[PDB]
Amino acid sequence: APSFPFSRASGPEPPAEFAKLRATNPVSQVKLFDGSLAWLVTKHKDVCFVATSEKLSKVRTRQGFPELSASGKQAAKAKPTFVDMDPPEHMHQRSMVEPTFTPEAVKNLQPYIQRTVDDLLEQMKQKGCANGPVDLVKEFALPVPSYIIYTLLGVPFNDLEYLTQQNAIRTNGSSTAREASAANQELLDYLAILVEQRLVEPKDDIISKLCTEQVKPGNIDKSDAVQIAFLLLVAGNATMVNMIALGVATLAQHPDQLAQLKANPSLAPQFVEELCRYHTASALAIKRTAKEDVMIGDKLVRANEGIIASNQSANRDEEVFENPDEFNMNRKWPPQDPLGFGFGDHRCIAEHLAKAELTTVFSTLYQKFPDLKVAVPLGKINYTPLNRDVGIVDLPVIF
Ligand code: HEM
């Protein structure tokens, strides 16, 4: 059994193993970092089954849960939030924060999303590139999702920049373990302080809703409110940064489609749909353990055996997406959903938010900077290490 996670085939490519497994062995066994064995599911239809089967569990204290690192086995000891829960607990807690993320709520946030993007682009413009390239990640791709989720949680304007850098340090590949843990505690310590303040004087933000509607009536306590706020922060931010950077790199790699996007900014939503299928920057979240024996394809997964369903491979499934390895924002979409945001009850709570952030970004970026250009050769882009989810660490640009 091959060791898993597989490495990406190259900087922007998925692992080469998925295409071969989809063709020859779509439900196979892989070996995890501790020598344990989990099932790997690669085909779109089977990934949807894994994501919705009520015979499967996300509870990480169950036997056989497929932790992918030693830190994850550590994290499995802490008290879970809704990301690691089964029904009925899952939606009991998830419903406490879902109202901010509904399509209607995200619709009403569009002026604020646009303002945030415009303000950051104008800061980047004033900073300029007169003395050499600037890092699009630091100047733009990082602060856009960071400022938005922090503002939704309840962080005041004056605290955004410091917390944005601390959260970035938390996952930066160049941080020592001590640096990352320190930044992590800085975030937890801050959210505790913010929860205490909103318990005394609530405002119009997610933490205040948790404090008034759940903490004070005793449905959860204030440490739960911290952990739920921390989840909303860390679950999606690094992925949002990578999606923005990957979108810019993808357009540089496909100049004909960038030309179409410059000539018609209303193509941003279709660009974003294809980006989220083609670059599956969160590909390891659909994990389960079997509560009871369950048949998947031609395999029997035994009770207490672990399962990883690759939505990245599902999104390149040739049976669903014609010519799946070509990036084409003009493609005709089949009836089947692309799975960039997962599937089933646990489907990304922030899917509409994320698509609105990405659509705002790519309908505005080249109107502000029509000559935006990646300043290094595209083959030299500093991607995330191949053993991790696809992404970009830094992206020098001029404009
Ligand atoms: C393009 C950006 C994003 C992508 C591609 C993405 C992708 C995903 C994926 C693949 C999952 C697993 C869903 C499943 O279990 O089937 C997920 C879950 C989740 N995402 Fe995102 N996400 C993004 C942005 C965000 C943002 C911005 C937030 C918070 C503001 C967020 C919060 C969450 C949470 C809390 C969950 C767990 C939901 C649950 O288990 O009920 N994500 N996301």
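Residue numbering in chain A adheres to Swiss-Prot, whereby the residues present occupy positions 5-403 in order.
How was it done? The header gives X-ray crystallography, 1.8 Å.
Cβ atoms are placed via backbone N, Cα and C, with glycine included.
Positions annotated as heme binding site by Swiss-Prot: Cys352. DSSP assigns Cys352 (heme binding site) to coil in the three-state reduction, placing it in neither a helix nor a strand.
For the mutagenesis experiment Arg64 to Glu, the note given by Swiss-Prot reads: Impairs interaction with NADH. In the three-state DSSP scheme, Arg64 (mutagenesis position) falls into the coil class. Cβ neighbours within 10 Å of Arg64 (mutagenesis position), excluding its own Cβ and spanning all shown chains: 20.
Using a 10 Å Cβ-Cβ cutoff, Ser73 (mutagenesis position) registers 12 neighbours. Quoted from Swiss-Prot, the note attached to the mutagenesis of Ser73 to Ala states: Decreases the NADPH-dependent activity.
For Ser75 to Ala, Swiss-Prot lists a mutagenesis experiment annotated as follows: Decreases the NADPH-dependent activity. Within 10 Å of the C-beta atom of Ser75 (mutagenesis position) sit 10 other C-beta atoms, taking all shown protein chains into account.
Record note (Swiss-Prot) on the mutagenesis of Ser75 to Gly: Improves the NADPH-dependent activity. In three-state terms derived from DSSP, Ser75 (mutagenesis position) belongs to a helical segment.
The annotation that Swiss-Prot gives for the mutagenesis experiment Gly76 to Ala reads: Decreases the NADPH-dependent activity. There are 15 other CB atoms within 10 A of the CB of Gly76 (mutagenesis position), with all protein chains counted.
According to DSSP, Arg174 (mutagenesis position) is assigned to a helical segment. Long-range Cβ contacts of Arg174 (mutagenesis position) within its own chain (separation 6+, distance under 8 Å): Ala184, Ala187, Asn188, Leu191, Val238. Among the mutagenesis entries in Swiss-Prot is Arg174 to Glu, noted as: Impairs interaction with NADH.
Under mutagenesis, Swiss-Prot gives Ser286 to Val or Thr with this note: Impairs catalytic activity. Around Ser286 (mutagenesis position), the C-beta neighbours below 8 angstroms that are at least 6 residues distant in the chain are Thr243, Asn315, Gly344, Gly346, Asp393.
Recorded in Swiss-Prot as a mutagenesis result, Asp393 to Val or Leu carries the remark: Impairs catalytic activity.
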Check your understanding: Taking the Cα atoms as reference points, how far is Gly76 (mutagenesis position) from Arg64 (mutagenesis position) in Å?
Key -> 9
**Study point:** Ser73 (mutagenesis position) and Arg64 (mutagenesis position), Cα-Cα, nearest whole angstrom
**Key:** 13
Review point. Cα distance, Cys352 (heme binding site) to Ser75 (mutagenesis position), nearest Å?
Key: 23
Practice item. Give me the Cα-Cα distance between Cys352 (heme binding site) and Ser73 (mutagenesis position), rounded to a whole Å. Key: 22
Point to revise | Cβ under 6 Å from ligand 1: qualifying recorded positions of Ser75, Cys352, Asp393 | key: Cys352
Review point. What count of other C-beta atoms do you get within 10 angstroms of the C-beta of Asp393 (mutagenesis position), across all chains shown?
Key: 19
